[PDB]
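Engineer: Take a look at this one; I'll ask things after.
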Amino acid sequence: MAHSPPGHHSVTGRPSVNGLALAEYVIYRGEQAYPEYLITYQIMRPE
Amino acid sequence: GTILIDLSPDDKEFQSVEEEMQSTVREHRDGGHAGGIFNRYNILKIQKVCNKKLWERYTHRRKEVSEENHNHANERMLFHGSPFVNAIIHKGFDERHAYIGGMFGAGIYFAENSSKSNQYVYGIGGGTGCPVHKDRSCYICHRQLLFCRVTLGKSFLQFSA
Ligand SMILES: N#CCOC(=O)c1ccc(-c2cc(=O)c3ccccc3o2)cc1
Ligand SMILES: [Zn+2]
């Protein structure tokens, strides 16, 4: 695993082309996330 | 140490999680190549993941971050899709869940869009799709995402395509 940038605890990827995309995030320490919900699902074929 | 508690679909907690799942679907640039073609999901089950050790590990770190950032953990709820979802719920996130080739370097990646995390469930770029049908767009096979509490603290803002 790489390191967070100096002075920072994570990285945000801000979408700058696709108007509809939401942000993505990166942490560099496993302890900075807790897997709270397990969601089981199927994707649905559009009609 | 991990136990999974099923939530009833009548439980407001089931409903608010489902709604974050459905409402953060978007179309993807790949036309569905990685994750399949869909506008919404069929939610089959939502389970609360309870592990005392992993939780305390999380909150210990959260305090460290908070104290380095004017008492602000900058905590979010974000989606994660991975072939290693069963290892994650039992052993926690570690460097083996890192996206080595990720565009912001080798770390563990999370998405606000559920449909984005969906693209990783079967591997980077969706791998070869589901185990059974080798279909990245399989409408039959059961998939799993994690909805996660993530501490961002001071986040480095990268503007990007
Ligand atoms: N290198 C390596 C091993 O890579 C993985 O198995 C892996 C890579 C990426 C993800 C992942 C999972 C995500 O949910 C995600 C969300 C937004 C952007 C990227 C994302 O990537 C999950 C697992
Ligand atoms: Zn399948």
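Residues 952-1112, in that order, are what chain B shows, numbered as in Swiss-Prot.
Determined by X-ray crystallography, 2.1 Å, according to the entry header.
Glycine is treated like the rest: Cβ placed from N, Cα and C.
Pulled from Swiss-Prot, these are the listed features:
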type: BINDING; residues: B:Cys1081, B:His1084, B:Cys1089, B:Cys1092; note: Zn(2+) binding site
type: MUTAGEN; residues: B:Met1054 to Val; note: Loss of activity
Engineer: Taking the centroid of the Cβ atoms of B:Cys1081, B:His1084, B:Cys1089, B:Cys1092 (Zn(2+) site), which other same-chain residues have Cβ within 8 Å of it?
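Structural biologist: What remains near the Cβ centre is B:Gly1080, B:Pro1082, B:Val1083, B:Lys1085, B:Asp1086, B:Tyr1090, B:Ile1091.
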Engineer: Near chain A by Cβ (under 8 Å): which of the recorded positions B:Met1054, B:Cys1081, B:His1084?
Structural biologist: B:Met1054
Engineer: Give me the count of other Cβ atoms within 10 A of the Cβ belonging to B:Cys1092 (Zn(2+) binding site).
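Structural biologist: Summing over all protein chains shown, B:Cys1092 (Zn(2+) binding site) has 15 other Cβ atoms within 10 Å.
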Engineer: Over all shown protein chains, what is the count of other CB atoms within 10 A of the CB belonging to B:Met1054 (mutagenesis position)?
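Structural biologist: By my count, 13.
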Engineer: Using Cα coordinates, what distance in whole Å links B:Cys1089 (Zn(2+) binding site) and B:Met1054 (mutagenesis position)?
Structural biologist: 27
Engineer: Filter the recorded positions B:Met1054, B:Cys1081, B:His1084 down to those with CB closer than 6 A to an atom of ligand 2; keep them in sequence order.
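Structural biologist: So the answer is B:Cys1081, B:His1084.
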Engineer: Counting Cβ atoms within 10 Å across all protein chains shown, which of the binding-site residues B:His1084, B:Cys1089 comes out on top?
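Structural biologist: Within the set of binding-site residues, the most crowded position is B:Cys1089.
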Engineer: Return the residues near B:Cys1081 (Zn(2+) binding site), defined as same-chain residues 6+ apart in sequence whose C-beta is under 8 angstroms from its C-beta, sorted by sequence, else 'none'.
Structural biologist: B:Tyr1073, B:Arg1087, B:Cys1089, B:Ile1091, B:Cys1092
